[PDB]
Structure formats: C-alpha cells, structure tokens
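**Student:** Okay, handing you the structure first.
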Amino acid sequence: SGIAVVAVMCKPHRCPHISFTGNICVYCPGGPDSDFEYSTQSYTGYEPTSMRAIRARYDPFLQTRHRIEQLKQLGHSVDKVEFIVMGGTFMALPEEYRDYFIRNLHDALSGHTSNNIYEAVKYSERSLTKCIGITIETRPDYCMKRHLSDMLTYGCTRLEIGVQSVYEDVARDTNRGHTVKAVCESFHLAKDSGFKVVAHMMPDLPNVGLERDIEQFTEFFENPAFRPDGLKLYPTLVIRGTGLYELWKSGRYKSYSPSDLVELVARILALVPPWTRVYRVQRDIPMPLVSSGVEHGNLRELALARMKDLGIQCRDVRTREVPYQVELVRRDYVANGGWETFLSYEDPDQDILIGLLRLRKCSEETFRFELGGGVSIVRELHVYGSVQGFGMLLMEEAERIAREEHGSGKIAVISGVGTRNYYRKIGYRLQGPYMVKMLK
Amino acid sequence: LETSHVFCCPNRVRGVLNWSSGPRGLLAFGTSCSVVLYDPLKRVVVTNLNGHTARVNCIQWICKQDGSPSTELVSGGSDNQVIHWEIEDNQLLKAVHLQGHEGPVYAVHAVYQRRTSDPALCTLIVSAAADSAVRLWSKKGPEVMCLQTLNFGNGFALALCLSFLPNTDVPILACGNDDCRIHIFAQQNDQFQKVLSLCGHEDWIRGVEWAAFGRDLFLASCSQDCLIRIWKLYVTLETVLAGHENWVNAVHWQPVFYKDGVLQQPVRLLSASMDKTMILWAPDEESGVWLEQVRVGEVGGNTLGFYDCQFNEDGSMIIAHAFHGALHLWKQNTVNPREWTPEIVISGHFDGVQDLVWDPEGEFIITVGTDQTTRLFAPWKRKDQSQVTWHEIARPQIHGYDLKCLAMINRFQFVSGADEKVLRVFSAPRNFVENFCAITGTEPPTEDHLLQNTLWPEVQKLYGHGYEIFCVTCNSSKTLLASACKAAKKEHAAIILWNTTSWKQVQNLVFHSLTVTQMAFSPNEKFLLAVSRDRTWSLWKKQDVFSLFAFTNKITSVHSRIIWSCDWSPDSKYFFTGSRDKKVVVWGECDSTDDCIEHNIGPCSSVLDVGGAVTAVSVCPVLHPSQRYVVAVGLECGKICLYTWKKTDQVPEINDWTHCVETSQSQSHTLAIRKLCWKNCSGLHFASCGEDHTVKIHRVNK
Amino acid sequence: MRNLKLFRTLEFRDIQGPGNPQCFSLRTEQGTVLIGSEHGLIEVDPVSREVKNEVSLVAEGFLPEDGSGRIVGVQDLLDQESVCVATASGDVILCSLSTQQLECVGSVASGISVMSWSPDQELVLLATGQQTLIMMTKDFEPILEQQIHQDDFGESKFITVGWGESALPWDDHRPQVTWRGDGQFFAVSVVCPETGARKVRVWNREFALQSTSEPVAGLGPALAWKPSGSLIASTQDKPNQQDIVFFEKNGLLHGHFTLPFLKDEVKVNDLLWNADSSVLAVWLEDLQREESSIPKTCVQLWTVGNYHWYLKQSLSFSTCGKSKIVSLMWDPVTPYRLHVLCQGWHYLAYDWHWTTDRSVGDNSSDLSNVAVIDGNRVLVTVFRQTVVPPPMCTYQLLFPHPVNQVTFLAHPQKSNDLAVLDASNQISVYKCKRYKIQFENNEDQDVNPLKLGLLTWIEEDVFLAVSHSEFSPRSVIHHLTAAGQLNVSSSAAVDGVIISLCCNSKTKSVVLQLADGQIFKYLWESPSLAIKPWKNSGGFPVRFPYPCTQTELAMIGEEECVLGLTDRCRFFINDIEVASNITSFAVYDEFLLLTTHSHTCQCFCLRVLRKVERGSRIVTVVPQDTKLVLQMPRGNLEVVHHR
Ligand SMILES: C[C@H]1O[C@@H](n2cnc3c(N)ncnc32)[C@H](O)[C@@H]1O
Ligand code: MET
Ligand code: SF4
C-alpha cells in the first residue's frame, strides 16, 4: 500500500577534515573521540535507530532483517522499501568497506548472495520486494565527479548535502573546513547529474542575529544559486563534549528565546515556496542530554498555531499533500544555471495535491556520458492518489514539453530497481544507471 | 613435514555442504578457495583440495549406482571455473578444469550415465552461472567438452536437479528459476524440447530435487512462499502440498542404503528454514497425509540461519549448515526413535585470522580474527585411543570491532588490540580453569554453550595511544610491553612502553616517521628491534631507560620497500628481517654484554631471493651443534619454506644459505600467511595462520 | 519582466537670485524647492502652470559677509514651519517663512562639514571639523560628543574558538552620513589617518559603537543605506574593473556587481535610493580626457530581479558648467520621482511609472512576444511556444549603446516586430523565427537628453511622439516618418500635459489622456489633425477622477469603451469606478482578466473565480490554449488554464 522507510547506520569513523585542521566542526556531538561509546557521528546513541543498529553491531544484513521483521509484525506490508544510510560522512571510508556495505544491503533485501556490487544490483532488479531508492549524506568537499559516479552505481537517488549557513564567516569560524562557493559548485554538479538534492540548515549559529537569519533565509529561497528541492530545519543544540559546549559554559553564547524561536520558525515556514518540501523541523536528540537549546518536541505544532494566529499560511509539499475537481498547474524557475519545471496536478480551493513531476534542461557543465547531446532529464515522479491514471498524463506532457520547449532529442530518467521495470513497460530502455527513451 | 591439525569452517553460501552416501560417506564443504575432506566420526580432516582462485560456492558428489561410496565430485566457485575432482584414497589424482561461464557459477549437478555399450563411467554435468546461462559437460575418460547451451535472457537459474525416466533411460532435468516457474525438460541435442513448466509456488523457488522413485518419479519443490509441494511424474503429473512458515531453502529425500544385502528405500523428507527450524515430514499410515515427526532447532533465539540441511546415511544423523558458518549435527537415539541429540563437529573462524600465540606451557593456541572474535583451541585426551584430537574450547569475547594484534603475559592473561584507540586485558575465570582441567587432566562443548555461556571478563583498559593500534610484543621476562599506532606523521608514530605490574607508560621512544609494522625484544633482554613502513629499522639498548644504539637512514638499507617482519636469534647474536622486496637479510653484530665499539652494525651475510613477497620470518628457538641456523619463511602466495644459514669465512656471497623441505600443494595456505609461531622448547612443532580462515599446526624432525 | 517609462518632464529654468547655488531641499504639503545660495535662502514654486517665481525670498548676507561661507545643509522642519540652516563657518540657525527673521541657535568653534537629520526628524547630527561628531536633540539640546578616530572595534565582536593601497587620489577627505529606514542605526565614512584609506563605522541610535569596516582595498567615498532591509552601497575600484559592493550591519562585504565601463575612465559621485527600496540611482563623472572637458556626466538607474542588477535607464549631461548638475534627490513622499538642481540655476523634475511591454494581436500569427530591457541588450521571450523563466530569454539582441524605450507595432496580422530607441537618439527596427536588422534611422532634431516622450508605432511607417513645452506647459504631438527620420508634422500644442497615448489595433483609434482627467480622441490621419473630446453615450463628460497609470481601449458589446487603472487600486470604466481592489489586468480578444488583491482571478468575457498566491501580477495571456502567465514576487512564473 505504501513504501516503508528503513534506517541503517554505519560504523564509527573520524570525519576527513581532522588531519589538515585541528578538530572536527565545533558543534557536532559524538564520535569515536567523544565520551559516548559507539557514537558514530552526530549521534549520542539513544535514538531508536541508534541502539537498533548497536544491537546488530553495525551489520547491514542483521539491521535490515530486524527492521523488516518489526515492520511486518505490525500489519505493515513490505513490498516497497526505502533505505536511509545515516551516520556522518559515509563517502570517506576506503572503497572496500562501502562496496561491502551496499552489496550486503542489496543481498539482504533480495536473498541472492553476491560478490561485487554489480551482481547484487543485477539480482535485486529481479526481486519480489522492490527498492524505490537509497539516500546518503555527504559533505560538499566529497561530492566531486568520482563520488557522484559511485553514488550513481550504488543506485542512490537523493543527496543530503548539509550547508549550515550562507555566510562565509560562520563557516570559517566553526572550522567546517570548506567554503560556500564549494557548496554552490556541488549543487550545480548534483543538479546537472540528475539527483534530488535536499539541504540541511541550522538557524542558531554563533555570531548570527535574528535579522541575519531572516535575511539569509530570504536570500536562500530567492538567490538562484541555492533554490533547493527539500529542506530540513535543525535548531542548534548545546551538547556536552563539543567546542560549542565550551563556548556556552564560558558565558559567551546564549540561545534564542522560545517565543522568538517559534516566531522565527513561523516566518520561515510562511516564506517557503510551493515546490519545496520540508522534511523535518527538529532534531531527535534526547531531551535530558542537551544543556541549552529547544524547549520540547512540540515544535511543529506551536509553529502552525502561531502561523494561523498571525494570518500566515505554509504552502509546502507536506502540508498540501493528502472525484475532487483537479487541474494541471505548471511552474518554472531557474536554479544553478538550469531551467527547472514543476508540472503538477492539484485542486485549488481545497489546496490539496495529487501528482507531481520534476523536469530540467541539462546545462553545459554535464559530464556523464549518457548526457552529451542536449538530453533532458526527469529528476522525480511521485503519485499517491487515485482516479488511464495520472502518471501516464504526467509522463506524456513532460515528454511533449521536452520535445517542444527544450528542443531536446533524448530524455532520461533516474530510478530505483522496480521503477526500472515500470518505465521499461511504457517503452524505455536501460543505459548505464539511467532509463532512456529516444524522443524523436 | 606433516600437517598435524587444521581448523576451518564452511563458506556462507547456499548448497556449500555435501555428503556422499555409502557405508562411510564423506563431507566436502568449502572454505575460502579450497575444498575440505573431513571424516565426521569426531575425527580430523584428511586432505585439502586446493586450486580455485576465487571463492567456492557449490559442491556435489557423484551418486553411485551400486551403493558403493562415491569416488568423484564436482565443485563450482566464483572463479568462473568448474572443477571435477577425483580421489582414490585421500590423494587428489587428476583434477580437471572447465572454462566458460562468465560470471560466478552458482549451480552444478553431476550424474553417472547409464551407457550400456561403454561402461567407462560416462558422466553428465550441468552448470548454471550468474550470466543467466546454463551449459552442459559430458565426460568420458579424460575427454571433456561442452554441449547445447540454454540462455534465460533476463531470468536466472536457482536450483538444479537431474534424474531419469522410470523405465526408459531418458535424462530429465528440473531447473529452478526466479519466476515461480521451475522448468522440467530434456537437454541433449537429441532431446532438448521443453515439455512442461510448473507454476505451483508463489515466490522464488530456492529448491528442487528429484526423489527416489518407488514406481513413479517423485519430485520436491521448495520456494520462499513458505510452502513445500510434492509432484508425482508418471507422462502425467500430480501435486501434493505441505505447510511451514518463513523461507524454506533445503529439501531432500532419504537415499537408499544397503541393509544387510538388501537395498532399502524409505519415504521421508527434511526441511531447513531461516526461522531456525528443521522438519522431518513423513507420510501417514492411514491416508498418507504428511505430518511432522519432531521440531528441532534453536526456536526463538537470535542469529537466524540454517542455509542448508543434508541427510545422513541410513537416517542415522542429520547435518545442517547455519548462517554464521557453524554446523549443527543431530543424532538419532536408537533406544528412543522419537528423540535426537546434538553432536560434536568441527569449527573455525569465518573470516581471515590475524594472529596467534603458543601457550607458554605449550597446551593451547589462541586466535583472533577479523570476524571480531577470539577463540581458543586445545587437544582432547579422551580416555583410551592413542589418537588425540583438537577442538574449539572457549570463545573469550565477541567484540564489536576488528582485531589485529595480540600478546600473552601470564598463562591466563592476554592483551588484545583492535582498530580503535584503547587496549584491552583479559583474565580467565575460575569455571574455565576447572572445565579445562577436566578436558585435559569432560567433553568438548557444543555450539550453543560456546555462544552464550562462555566469555571472559575485562580487567583493564589502556588509554593514551592516539590512533589505531598496529602491533604488540612482550619481553622474555614478561614484564615490559610495547605497542605502536598506525600513523602518517613522525610525531604520531612512536613506540610506547608500559609496565605490566602497573599498566602505566614508562618511556616514549620516538624515531620513526611512519607506521611500525612489527617489533621484537631479544632473548638476551638487552635490545629491542623495530622495523617501520619507512623501509628502515631501529635498535634500542637498555642502559645500566632505553637509548638509541643503532641507526638506519635511507641510504644504509639494502631493502628497497616496506619491511614486513623481523626476528631475533636464540643466542641473541644475529637477527633477521624480511621485506616485501622478495629479499630476506640477516644482520650480524655479535654485540652482547659490553661492547665499547661504536655502532659497527652490518648485514655481515648474503641476501636471498624467494619467489615472492615475504610477510613472516621466524627462527627456531632450539640450537644444535655445528652452529647452523634454521629459518622458516612464510611467503605471500601461501607457501612456506625452510632455509638453513651458516656463517662463511671471508666471502659472504658463497653458498651462504642452503635449501630444505618446501610445503607441497596439499599443505599450503591459499591467500596469505600472517604468523609463524614456534612451540616453546627447552622445558618440532609450529603453527601458521593467514587470511584463509584456517589455522594449521605442522611437525618436522631431523 | 517589467520596465520603467517616462510620462512627465516638468522643467523650470532661468531662475534668478544670488550667485552659484550650492545646496537645496524640498518641501512637501503644498511646498516646492528651497534652494539656498551663498547670500541667503530662496523659495521658488515652479509647480504652477503659469507661475514659476520666487515666493517669500529672504536674505542673510551679513552672516558670511561676502566670503565663501557656503551653506552645508538645508532641511525642512515638516509641520514646525521653519527651515534649519547650517553654514560652513560653524553656525546653525533656524529661519522662518513670511517673517524673514533669523534665529541663531547653535555655534561650533570648528567647521560643520556635514549636517544630517533623522528620518523622523527627532535627532540631528553634526560632523564638526574637530573630528568629533555631535548629537543634537530636535530642539538643539546637546546629547553626546564622541571621537570619530577611536581605534577599538566596538561592541558586536565575534566569538571565536582557536580551532583552525592608500585612498583614491581623487577623493576629497570628507565625512558622509546616512540613516536606515526605521531610524535605528546609522553609518559614518571617513579616511583613516593611521591607515590612509576609507573605513566605515556603524553606530546605534544611542551612540553604541556596533562594528567597524573590514580593511577592504580601493574603497570609495560613497555611502548609502537602503531604506528597508540591510544593505549599504559603496565602490571598490580594483586594478581591472570598477564595481559596486554592499556591506551589512556587522561590517562585512556581501555581494557586488560591475559597472560596464573601462578600467580608468570615470568616477563615482553619489548613490541614492528611491522611496521604497526598489530603484538605485548612480551618478558618475568622467575622470579624464579633458579635450572634450569631461564630455560625460551620466546618471543611471539600476533595479534587481532574481539577483540580477539590470540597467534600466540612462541620462547624460555635459560638464560645461552652464548645464552642470550640482545636486539631486528623490521625492520622500512618492516613488519614481526625482529632482535635479544644476549649476546654471536650472531645476528639473522627472517622473516615471511601471509597465510591461506586451505584444497584442489577433488570434493567429501572434506569438505573444514580451520584451525586457537590460543594459545595451534586449531579452525577448516568445510565450506562445516556450515559457522561459525571467533571467533567461527565448533570444537576445545586442546594441552598442544603452536602450531607453521599446515598442511593438499595432498593425494586426503583423504584430511580430519591434522598434527600439537607444540612448544616442537612434531608432532600430526588427521585423519578421529569428530577426534581421531592417533599419537604423537617425532623428533630425534633438537638443536635450530624453526629450522624446511616449513613442508609439501605429503604422509600418509612422511614429507618434509627445514633447512638453517649458513655459505654460503645452504638449505637442510629433509625427515621425521618412524613407534618417524627418519630423513631418507637429500637431497643435494642446493645453496641458499628456500622460497616456494608448491606441487600439482595431479601428485604428487613438486616445489621449490629460493630467487632470479629460479624454481626447485625436485623429492621426485627420486633414486638420484636430482633437476631440471623447464620445460617451451622451453629453460626453468622460473624465477620470484621478490620472490612470494604465489606459486601454476595448470594444465592449458593440461600441468602444475606455478602461483605466490607477496606482491606488481603483478601476474606472468611462468614469464608473466598478470596484477598488484591483492590482493588474489585461484585455485580449473580448477577454478581460484581472487580479483582485483578495486572492482571486476574475475572468469576465466581453459580450470564473480561481485562487492565487500572494501578490500575483498578470504578465501575459494566450487565448489559444486559454493559458495565462502569472508572476510571483520571488521570481518564478506560473501558467494556469482557466478553462
Ligand atoms: C545531522 C545534522 O546535525 C547537525 N548538527 C550538528 N551539531 C548539532 C547540534 N549541536 N545541534 C543540532 N544539530 C546539530 C549537523 O549540522 C547536521 O546537519
Ligand atoms: C551528520 S552531519 C551531516 C552530514 C555530513 N557529515 C555533513 O556535514 O555534510
Ligand atoms: S563534517 Fe558533519 S559529521 Fe563531521 S564533525 Fe562536521 S558536522 Fe559532524
């Protein structure tokens, strides 16, 4: 009936920028050097995924099986699953461990026992339990061409690049390790690659005022450089064992007032564009561990209540998602030097959403060999409603406007594994990791 | 040079365990890149069938028509090759290689042909690979060739079985598939027309098996849909079903055995499932409706397993192969037919072993593996038989990290390292001491008791190294430790000395600029040698607390590349170094007690050239007259050699070194060697381990 | 997506009085300019149609006494009915109107370089010659006197953990002050004697030093705080290019853009913001090439779209001295209106409004083109085929000179062409996918920059222009046509100023709009070229209560009718005022489309309610496929099918 999310976590490992610098980022809690035993990174080891992974001693196969069994027990069916690999910078381990991990995931899902990743994916394509996709997180300094190629090979279809704030002084003063220009370049390469980028933000960094935060978010949703596809809000928490904890203890940093924080969240939600999704607004770190930060977990509800009080309303994807009189609405804009399109079906008066799609013309910076002739791309298709079927309409219209407006000759789609068969049924062939159709 | 004992465990694949049917029978499970022959009568393996380059996946005996024990067998691995093995008496005569089948081979089957004109053991082989292909191989004498092939396009073959039509000699083939459509048909050029394709199951069919026919060909079908269906062939087909939850992956009928001159063919089945369950379906007396006989397995526990189950001769026992490389043998109670008991079998690490060390007294050996486990092996005295067998006694800890270095201080006190920053110390409890004294002077434990009830406590936790520990060592007096960390800068890579009685740092020698591979004290206990990845070595001397006495810059080093291992001499007069440059160099200084000469350190002897990279050099501890030294070298390919060195008069490069016995094909590791530990002497035996998941004990005498 | 357009050029010249005017201010609430010269203060009202003369002139020539004695600041006191005046000698006085009496209120022992006032007119700042800025209360009560060359950073320091060219020679040493829109902070620029380059400091309203500028090289002597938001503009002359940069409250550089000139050719004089933080005015001066004696003195207007600074309009002035600009300012009450005072006692007033340059046509061969101006380039989007987001275009045209005005021909069946006027008073024609340059015609008579009014293309060979007279403001209609374009005819100077020159492609009907509100139907093909009051149903009384920013001619029912929209959200239909909430509208083939500010989109047809986001402005409609293209403030477009 619906896809089930399966969360797995990796083994502990130090972040890469510790060598040429002195330390890791000044606020990230946990880690192998921290005081939490088996703290992978950015994780104390108390969230359900944390000890769920610890019980399997960070084994891919065992974690997958345990989560599948738990979900199957409570009525939920497991025909379709989505993997989430958490646990800090994954693309810094030696290649062998990464290959091991992903191949074990695929074989656990399928049942076949594979040697390399290619055999694992070839067999998992034929499985009865289909995998929609995989999502990984990565620092901007590890999202160059080779890393993107590797992510394409693994079948991952969604990045989680975290750029904390647009200001460069903030980055240089927190020992993040890179620059904002690198973040913009990484977004450019990812968008022209054909992924679905979702960014991380932290709206309470030191030396940042409330006015600065409002301005930076307005720029973030206005500057054509960033314009991300999905956003997560992580208000800063002062956890013991980090440099930020030392700063706060030294009486040189204070947290935002709870009412101020709620109001700021309200404005940020009200400013969100329609085509941008808000995955999360809070962090699941256990309460009695943080010395100073958010009030309680009731953060989304207070934000919505205050927004309703002040007359503002949020029009993001999650709130507007769920016969009724539906109609086709089209939106276009620019991001990272690319012409983005947002074909969708919706019902205006009741402001509900049914089906959506994401197109994009390919820029001149594309490097993947499958994209070298003015190829378009379909970054994402998603339908959760019911009536020919809406998906046929969306694909037909998208191909039409690719042939006519974009002036392209070839169209490509990114997919998981069962989606490969779904798109092949409508007349596509497979080339590399992409699903291609010759558009006249 | 005889191999006394070998420890290993099977691979983690479906169908890796097979057993010949006959008066004796033989198990032929596969380790990393070799096949192991192991008698099950609580005895030891007999031979090792090396030859595969990659992992080994499928093993099957060739069924014998007249009830004789099997003679030949087939193994298909991940090396794109299929090997036919023939043995007369544990001897490995004339293995045969078969090529083709790009991609890993995941299914093989073998049948003796019923040729009437040519009784020259005409054999048929079917092979299904990961390239969605299945191919044939007919063998007569030494003649091997392929035959008609069959593509599946995108579909894949999962389970293969082959048999004959009940009256006419017709070779029938039943192939599992990934589309719930097991295909049964003929294969040869004269008969390859598909006749029928069953569709009973509702999931991937992981098992199909042609049964012993009373009068009609019975057939088993086993899929992931938690159902087992029995199909009867006569050219007509029938269908019967059964019931048992979760994935089911192993079905086999009872074979025929000669009961006092008369062959017998009972009716029985055997099912192994992921839910830690194994069933013994049997037809009913009244209406022939199959009902269970007994539930056996670790129901409700963790570590879901049982990839395979196989059925002993004449139903005497049942063997099963589990997820974590551990077997499970169950035996029938003759007094009570409705009762079975677990039995004692072989075990071993399921991932590459890294290090080991002899008992100071010389009774047991402890291994650590990249499978994140520590295990102990000791012999069993029993009561009467002169034959002595070794077994896995205890499992001190199941750690959550990999293990790389190990050292021994007291007879029950050892220090372990890992891919982390801390060092750990362990002590034997009091229950283990008594259980061991009962074993050496009750019986070796089974699997579950080892897994759950056997562990060791932690006593200490050494801090303050900085990075991942890479090496450990101890002095002769067992009073000063030494360790090094994996490092990439001169500052980090430093030697740390501890005090055993207090577990505190004592001194912090620092001279190397990169990782230190291995260190070694000296029997004189007045020196300490350390080689590094910097293609150099250092020597430190205790003063009457350690200072530098020797030195080696870049130019004054015969070795060109990373030096891997180093060793001392029993007289504490010379020492040896083995590098990755395929060269071993002995350095002589003759400096002991008081030597007022400054430095004067030189090689003093020649240089050799072994066939490959050197990763372990050892010197036998005992000395014999003529002042003739002996060295054991563990190469990289997997072989071990013994050489003898004698000091020349004036020219080092004249017959400096003499050759000795080499390891043969059967007694040689497959991937790489990691240690060569001689048994303690003066109040011959030595042990070798490597990345083959195997541990070997050898013996030699002059 | 949208462009500025000129519709009023009020001008008064030949002002008489003292010599060499220096600074001036503005009075609202039925007030006019208040130029103050070396002798005294002069009040002049040029607004009146027939009256442009001094009113209540006063003199104070006995304070400076024939010396230089330049006035460093003039400021109206709002309703207090007084004008504060500060002299370079160091005296601050409070004059009065209709009484011609003086009132010395403050004396400083050192020269008062700059005098500035708070936006709310409550606090006033003095930049003494002692390098000690001073605060006076509204009634000249001393508050505080702080040094300007203090060295410590201030208050808003940065909490940090341990983990990890002199000034421009052509810059006179002179402090500059500004304020923020809400009057909560202010900024001071000054050269650093310790360093030798400019260095900005920011103060709170109560003299709480907040932050100091980072050491940027090549800083210029410019300072301007954007009213809303938080931006402060300056110049960063680099070794290769000339750029305009922005700071923020903490004092850090953040974003910039490039002036399209040579490496060493010009210099910046001042930077001004419009009334609503939407238009930036830059004043430049030619640094070198004295052969033409500074031939160039250009003022340019820049706006921002999707973080792209466009170049909308350019104005040129000679630096002879007779016509040389000495001051300029934005109207603090209404946007898009600026006032300029020259050296030769000349006063100019410029007014603009905001519009889109559509391309109406019949049902076929239309393509619904849209054009946008950007520097010396034109971005054209064909909305019939490709719906391009704003920063890109269907295609792009390049010109050697900056562009000032574009127009689409109204001939039916050929509405696929465009005429462009450059800053050099030259006209380029592009005619029918791509286009080839047809003609580059040159005008015959042009004496003053930006003298041609609304430029309309009626027939494939004719153009209509409006020129405004100086004395007794009268509008003259010029007919431009030739094979070099000759001003063939000039219609009678009508009584007043014409604002709108809307035309209908059908019936070839031309409509004229006067400022007061009368509507006149002029015949471009008339043998007499006479004008006629617009024909209503009877009596013909049609007069808009207020001037309309947009005027359109639509045939409703059977006859024609006039529709108007003003800037106060009022919709007029032949003086009916149907409703007052509209924001924008369009008419195409008997279809009336309009927003409502109550979040709806009416779709009345000529012979229904959908929902929209905040602040959606209608851009274009395609009756084919019945698709209309809304635009949101953030930049994205949105195509919707009403039916
Ligand atoms: C997983 C996410 O957690 C964020 N993160 C790092 N440190 C903290 C903290 N102290 N509080 C909240 N979020 C934090 C990282 O910035 C990353 O984006
Ligand atoms: C868990 S922190 C967020 C993911 C990654 N370490 C990054 O900073 O980009
Ligand atoms: S890079 Fe990310 S995971 Fe690593 S320390 Fe910094 S915030 Fe934490």
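Numbers in chain A come straight from Swiss-Prot, and the residues shown are 85-406, 417-481, 495-547, in order.
The header says electron microscopy, 3.6 Å.
The backbone N, Cα and C atoms fix where each Cβ goes, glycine too.
Feature list, courtesy of Swiss-Prot:
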type	residues	note
BINDING	A:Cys99, A:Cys109, A:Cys112	[4Fe-4S] cluster binding site
BINDING	A:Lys164, A:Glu474, A:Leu475, A:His476, A:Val477, A:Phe497, A:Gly498, A:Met499, A:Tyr530	acetyl-CoA binding site
MUTAGEN	A:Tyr202 to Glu or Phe	Substantial reduction in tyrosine phosphorylation
MUTAGEN	A:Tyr207 to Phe	No effect on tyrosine phosphorylation
MUTAGEN	A:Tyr251 to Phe	Small reduction in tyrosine phosphorylation
MUTAGEN	A:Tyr318 to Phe	No effect on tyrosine phosphorylation
MUTAGEN	A:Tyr329 to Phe	No effect on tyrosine phosphorylation
**Student:** How far is it from A:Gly498 (acetyl-CoA binding site) to A:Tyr329 (mutagenesis position), counting Cα to Cα, in Å?
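**Tutor:** Answer for this pair: 50 Å between alpha carbons.
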**Student:** Could you tell me which of the binding-site residues A:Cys109, A:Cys112, A:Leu475, A:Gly498, A:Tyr530 have their C-beta within a distance under 6 angstroms of some atom of ligand 1?
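**Tutor:** So the answer is A:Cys112.
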**Student:** Quick one: Cα separation, A:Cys109 ([4Fe-4S] cluster binding site) versus A:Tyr251 (mutagenesis position), in Å?
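**Tutor:** A Cα-Cα distance of 16 Å.
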**Student:** Let me know the whole-Å distance spanning the Cα atoms of A:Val481 and A:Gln495; 13 residues are not modelled in that stretch.
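**Tutor:** Roughly 8 Å, rounded to a whole number, separates the two Cα atoms.
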**Student:** Of A:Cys109, A:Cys112, A:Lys164, A:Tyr207, A:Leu475, listed as recorded positions, which ones have a Cβ less than 6 Å away from ligand 3?
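**Tutor:** From A:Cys109, A:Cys112, A:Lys164, A:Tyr207, A:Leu475, counting a Cβ under 6 Å from ligand 3 as near, the near ones are A:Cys109, A:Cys112.
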**Student:** Note that 10 residues are unmodelled after A:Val406 and before A:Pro417; then state the distance between the two Cα atoms in Å, as a whole number.
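**Tutor:** Roughly 14 Å, rounded to a whole number, separates the two Cα atoms.
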**Student:** With CB distance below 8 Å as the criterion, list the recorded positions among A:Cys112, A:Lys164, A:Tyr207, A:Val477, A:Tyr530 that sit near chain B.
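**Tutor:** Near chain B, the qualifying recorded positions are A:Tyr207.
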**Student:** Among the recorded positions listed here (A:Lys164, A:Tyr202, A:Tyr251, A:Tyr329, A:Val477), which has the Cα closest to the Cα of A:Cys99 ([4Fe-4S] cluster binding site)?
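**Tutor:** Nearest listed residue in space: A:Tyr329.
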**Student:** Where does A:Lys164 (acetyl-CoA binding site) sit by DSSP, helix, strand or coil?
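**Tutor:** In the DSSP reduction, A:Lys164 (acetyl-CoA binding site) maps to strand.
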**Student:** Please list, in sequence order, those recorded positions from A:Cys109, A:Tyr202, A:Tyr207, A:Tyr251, A:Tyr329, A:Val477 with the Cβ less than 6 Å from ligand 2.
**Tutor:** none
**Student:** Nearest by CA distance to A:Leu475 (acetyl-CoA binding site): which of the recorded positions is it, out of A:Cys112, A:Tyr207, A:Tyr251, A:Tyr318?
**Tutor:** A:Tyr207
**Student:** With Cβ-Cβ distance below 8 Å and at least 6 positions apart along the chain, what are the contacts of A:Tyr251 (mutagenesis position)? List them in sequence order.
**Tutor:** A:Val264, A:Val292, A:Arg296, A:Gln300
**Student:** Nearest of the recorded positions to A:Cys112 ([4Fe-4S] cluster binding site) by CA-CA distance, picking from A:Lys164, A:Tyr207, A:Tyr329, A:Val477?
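**Tutor:** Checking each of A:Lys164, A:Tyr207, A:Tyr329, A:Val477 against A:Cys112 ([4Fe-4S] cluster binding site), the shortest Cα distance is to A:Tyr329.
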**Student:** Count the other Cβ atoms sitting within 10 Å of the Cβ of A:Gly498 (acetyl-CoA binding site), across every protein chain shown.
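**Tutor:** Step by step: centre on the Cβ of A:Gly498 (acetyl-CoA binding site), count other Cβ atoms within 10 Å, giving 15.
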**Student:** Sort A:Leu475 (acetyl-CoA binding site) into helix, strand or coil using the DSSP assignment.
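**Tutor:** DSSP call for A:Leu475 (acetyl-CoA binding site): strand.
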**Student:** State the Cα to Cα distance, in Å, between A:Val477 (acetyl-CoA binding site) and A:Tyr318 (mutagenesis position), rounded to an integer.
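**Tutor:** Here the two Cα atoms lie 28 Å apart.
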**Student:** Note down the number of other Cβ atoms within 10 Å of the Cβ of A:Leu475 (acetyl-CoA binding site), including every protein chain shown.
**Tutor:** 20
**Student:** List the other residues in this chain whose Cβ sits within 8 Å of the Cβ centroid of the [4Fe-4S] cluster site residues A:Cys99, A:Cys109, A:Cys112, in sequence order.
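**Tutor:** Counting only non-site residues, the set is A:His101, A:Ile108, A:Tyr111, A:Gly115, A:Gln125, A:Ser126, A:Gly172.
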